[PDB]
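Here's the structure we're looking at; comments come further down.
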Amino acid sequence: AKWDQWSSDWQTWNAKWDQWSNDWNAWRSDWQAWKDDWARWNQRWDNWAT
Amino acid sequence: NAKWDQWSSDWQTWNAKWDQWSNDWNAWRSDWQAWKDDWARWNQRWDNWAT
Amino acid sequence: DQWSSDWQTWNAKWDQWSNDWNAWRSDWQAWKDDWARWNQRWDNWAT
Amino acid sequence: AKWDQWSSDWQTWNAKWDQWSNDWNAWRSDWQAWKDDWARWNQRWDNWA
Amino acid sequence: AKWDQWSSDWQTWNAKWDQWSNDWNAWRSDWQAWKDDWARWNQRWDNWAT
């Protein structure tokens, strides 16, 4: 009962954590894609100015 | 089992706190993606300004 | 046993960390608003 | 004694958590320092207006 | 036994958390690097202006 309820509760937690982890992964990839766009825009303006 | 029910309550309590935190992070994540879109929008404006 | 006090201890750590994240979020939204204000200011000048 | 082993495991988890929290705190401090440098540069470009 | 299940599950959790920690730490490195690139570009534009 108790150890089976706890194993269920731990599975449910793990599922919640995994989905959060995936979302932070996705956000990380979005930040790196942003950082690449940022670099590319600086370049475009450097060429434009010089 | 009093101690077991206490723990169960403690675990449920912390999970609601996690869920609220996770909500707050989802909200922040949406605000960041709105900002990233604004940043692109203003890049386009400044590029228009120079063209 | 010692479990219940130990859990209370890490729970306080968590609550405090959560509040430090809320404080950073606050700071980030103030920064995002200032970023917007600066863009508006320069647009006002450049157009 | 199962509860004694769990108590030690929990000490190790708490020390790992504490490390992560110190690294989060240090990043926060870095971000605030960056925010201030960003505002100073805005104020600087504002002299080109 | 069930408690050997708990110890096992705990260790598996810790390995999954450790990967997340490592990933956040990698992200924090990439943010600092970005911060350096941002500081450099601000100088680059400061010179174009004088």
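We're sticking with Swiss-Prot numbering for chain D, so the shown stretch reads 25-73, in order.
This entry, so its header tells us, was determined using X-ray crystallography, 1.5 Å.
The backbone N, Cα and C atoms fix where each Cβ goes, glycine too.
Lifted from Swiss-Prot, the feature list:
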- D:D70 to E, G or S: Does not affect the formation of murein-bound lipoprotein (MUTAGEN)
- D:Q29 to E: In strain: B (VARIANT)
Nearest-integer angstrom distance between the alpha carbons (Cα) of D:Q29 (variant position) and D:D70 (mutagenesis position): 62
For D:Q29 (variant position): DSSP state (helix, strand, coil): helix
